[PDB]
Amino acid sequence: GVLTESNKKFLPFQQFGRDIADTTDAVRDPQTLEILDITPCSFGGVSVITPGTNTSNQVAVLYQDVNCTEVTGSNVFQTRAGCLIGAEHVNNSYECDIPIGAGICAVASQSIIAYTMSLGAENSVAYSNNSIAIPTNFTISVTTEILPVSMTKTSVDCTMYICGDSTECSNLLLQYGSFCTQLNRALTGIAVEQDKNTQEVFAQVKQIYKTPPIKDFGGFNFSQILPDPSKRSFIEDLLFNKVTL
Amino acid sequence: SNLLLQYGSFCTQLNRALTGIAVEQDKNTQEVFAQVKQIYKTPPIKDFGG
Amino acid sequence: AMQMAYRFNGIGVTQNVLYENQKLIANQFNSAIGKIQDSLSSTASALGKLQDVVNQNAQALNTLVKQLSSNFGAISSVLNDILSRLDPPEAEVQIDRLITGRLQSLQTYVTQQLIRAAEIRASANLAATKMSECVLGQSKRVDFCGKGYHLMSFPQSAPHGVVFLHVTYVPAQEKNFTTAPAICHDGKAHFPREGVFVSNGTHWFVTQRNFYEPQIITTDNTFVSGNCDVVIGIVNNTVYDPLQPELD
Amino acid sequence: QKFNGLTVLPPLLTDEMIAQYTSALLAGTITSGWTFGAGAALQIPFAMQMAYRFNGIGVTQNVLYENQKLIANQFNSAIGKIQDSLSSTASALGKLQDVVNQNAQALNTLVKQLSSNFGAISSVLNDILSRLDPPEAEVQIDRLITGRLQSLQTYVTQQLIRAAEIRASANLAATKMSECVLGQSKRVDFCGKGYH
Ligand SMILES: *[C@@H]1O[C@H](CO)[C@@H](O[C@@H]2O[C@H](CO)[C@@H](O)[C@H](O)[C@H]2NC(C)=O)[C@H](O)[C@H]1NC(C)=O
Ligand SMILES: *[C@@H]1O[C@H](CO)[C@@H](O[C@@H]2O[C@H](CO)[C@@H](O)[C@H](O)[C@H]2NC(C)=O)[C@H](O)[C@H]1NC(C)=O
Ligand SMILES: *[C@@H]1O[C@H](CO)[C@@H](O[C@@H]2O[C@H](CO)[C@@H](O)[C@H](O)[C@H]2NC(C)=O)[C@H](O)[C@H]1NC(C)=O
Ligand SMILES: *[C@@H]1O[C@H](CO)[C@@H](O)[C@H](O)[C@H]1NC(C)=O
Ligand SMILES: *[C@@H]1O[C@H](CO)[C@@H](O)[C@H](O)[C@H]1NC(C)=O
Ligand SMILES: *[C@@H]1O[C@H](CO)[C@@H](O)[C@H](O)[C@H]1NC(C)=O
Ligand SMILES: *[C@@H]1O[C@H](CO)[C@@H](O)[C@H](O)[C@H]1NC(C)=O
Ligand SMILES: *[C@@H]1O[C@H](CO)[C@@H](O)[C@H](O)[C@H]1NC(C)=O
Ligand SMILES: *[C@@H]1O[C@H](CO)[C@@H](O)[C@H](O)[C@H]1NC(C)=O
Ligand SMILES: *[C@@H]1O[C@H](CO)[C@@H](O)[C@H](O)[C@H]1NC(C)=O
């Protein structure tokens, strides 16, 4: 630690003071009878800022909640998050791709920049106590929205896992009571919950409606969405080839 | 440290769990508050019907 | 067609707007569907809410299995070697160490899985709400099931999830006119029955609040109450009534 | 509080940015009615917006254009009342303070858990490491390590559960902002006791 001079004055019979959770915070030196605080010197996490490997290779480094009075090294800047090395501060602001902290963010013009984030396109609405706007055109638009409903119904058994077909390991395990009963019961419970999740989200209808073969829906195409007996329809296949199970 | 190293990946797992909740709080705040695409600014006059 | 007409009526647009614009709406619909197809086929990483589940579950299982490599401060990891090359007295101690450690790891994994499954159950409850309220019907709560006013949606399956195609109606091409709450006519104060009063500078009409389509101010589409005294901001004008001239 | 290892990372959207957000939202819902939530903002005189929301709740708008003054005065006297009713009364912002202290208690207990011996002969690691030979010190070190690790893991599980609950409340907040600011929800008692 780093040693500083203490305002706290020991009583004539105490040697060293501990602050909380048993860490020696102050100590009296033996050769001078002075009192010194012992504080930990700077330390903390380190993170990297990268625009991705595929884009480029130059990256920045952020030392977390530390001054840059303590230590590649092109430009330094002190932000409320800590020390930013390798990025040049810019004044103008955009919508930022890399969160940092306290609003700062971070590649553009073959370099890594740091800059306070811009909230949005700052425009004003005009107001007057007798004017009203009214739309004349309209666009119907389709948005996707993705939700999860289930995980893999997994199961693990202690007796085969911690022992692995070892008899004496099992004979020693049985002393620990019924931790295996609890674990098997918990996993089976979440498996039951997982099947119930799907059974609830999808089985909302108690018929099976099949559209008539005629597709004249007011001139609305549905051929890209409705099921095709060629394959489960086209769209679900498209998503079905987008996971890495 | 060399003794703890023999305890598997407990330390990294806990650090990752706390990192997860920390990056989740960011999303919570952004999702609650960032529901405007632009930044509307109030007109100077204030005569909203009284 | 009339299903769409009712839904337009529900959002707050008189159903007529559909019929003369049916071909245009169909074309916009199909173009938008093709655009969604293109976006999902080419640009990935819009489906992150399922990739994260699969990847994170797999990673948790992977570290659970990896835990067997660690020696947990015992003499060795593989059980048979210590159980052969140690006397049964010391064997019981080493086995005890390994058992407590591995059991602790397994129980921690189970707790993490419990919390993860609770989060997934919350998401599935929200999915059931969305399916029931924005597929089996039309919902009029803003920014629930779209971005803009809601027209319909279609469910679509996924590997371990569900994806909704929300068909929503977005107004645009605003034009601003001069408005006023009422009209005064013979000391009598006329308010709009449904819609707002508009003026393109010199003449006044009545429209619906989500589509410009002016109509001459008739006594049928405006209920009247009060008088020309207290409404702050009235404007004088005329109110045609079909009843009067037709007798002549 | 943070002494060793423990730390707090600043939140991305710092306080000024959040205040600017809630200024933008407030101005948008003052001038533009609803439409800034759905499409581009369509400015509307505020009296007509109030009348149209009356019409939404099941009352013909004539009542407002005839009683605009009374409505304005009630609104003003209500804002004035609420600001002072928050100013004077203590424990009026509880449901934030409670989570703050509960998290602080968790962290403080986590720190204080160091002092415990867990059956070892000391608590500060350098001293048990500074008066015992390796073959004898290793067992004491192992006991103390497993104790600290079990404490920390308990803390992490606590924080996970609390964060899940706060995330539930934050999704509730997002929903409430969506259908009770951008629009005018008719779900009774969902926002404000009474008609909304
Ligand atoms: C409303 O918006 C639509 C969408 O752009 C307009 O339709 C386009 O009109 C231009 C010229 O009139 C054509 O070149 C485009 O081919 C049209 N698009 C489609 C999809 O048909 C329309 O003109 C706008 N105004 C009205 C009154 O409908
Ligand atoms: C507002 O729109 C009306 C649409 O009819 C315009 O009315 C024009 O002038 C008289 C009004 O009685 C009509 O007989 C004409 O036929 C209209 N012009 C055309 C080309 O049809 C009116 O001029 C518009 N307002 C302004 C300020 O121009
Ligand atoms: C509805 O109740 C309100 C309560 O505020 C009444 O408004 C006030 O009534 C008191 C009663 O003496 C008056 O002194 C105030 O001047 C009124 N306020 C205003 C802004 O005028 C209101 O009168 C009641 N409505 C009816 C129709 O009686
Ligand atoms: C301690 O030792 C130093 C150097 O040997 C000497 O100057 C001093 O007088 C001694 N006593 C105290 C109380 O410092
Ligand atoms: C960092 O060091 C500078 C050196 O002048 C000092 O002024 C500043 O207060 C320090 N920042 C912190 C957070 O200690
Ligand atoms: C950005 O701000 C700095 C701060 O003084 C200023 O020196 C510079 O001219 C500004 N413009 C830039 C860097 O383009
Ligand atoms: C009418 O709209 C235009 C653009 O849509 C805008 O520039 C103008 O300010 C609006 N009218 C008034 C009086 O603000
Ligand atoms: C609208 O605002 C203007 C000030 O810009 C004011 O002079 C006018 O009286 C207001 N309209 C009404 C009907 O009071
Ligand atoms: C719908 O689009 C498909 C192409 O995806 C096309 O083959 C089909 O003819 C279209 N339907 C209509 C009715 O035009
Ligand atoms: C409407 O006409 C009457 C006729 O006497 C007049 O007193 C009143 O001021 C007029 N109102 C407006 C807004 O011009």
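Per Swiss-Prot, chain B residues shown: 750-799, in order.
Placed from the backbone N, Cα and C atoms, the Cβ positions cover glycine too.
Now, the feature entries from Swiss-Prot:
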type	residues	note
VARIANT	B:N764 to K	In strain: Omicron/BA.1, Omicron/BA.2, Omicron/BA.2.12.1, Omicron/BA.2.75, Omicron/BA.4, Omicron/BA.5, Omicron/BQ.1.1, Omicron/XBB.1.5, Omicron/EG.5.1
VARIANT	B:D796 to Y	In strain: 19B/501Y, Omicron/BA.1, Omicron/BA.2, Omicron/BA.2.12.1, Omicron/BA.2.75, Omicron/BA.4, Omicron/BA.5, Omicron/BQ.1.1, Omicron/XBB.1.5, Omicron/EG.5.1
VARIANT	B:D796 to H	In strain: B.1.1.318
Note to self: Given a separation of at least six residues and a C-beta threshold under 8 Å, show me what packs close to B:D796 (variant position) in the same chain.
What the structure shows: none
Notebook entry, point to check: Relative to the Cβ position of B:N764 (variant position), how many further Cβ atoms are located within 10 Å?
Noted result: 13
Item checked: B:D796 (variant position) - helix vs strand vs coil (DSSP) -> coil
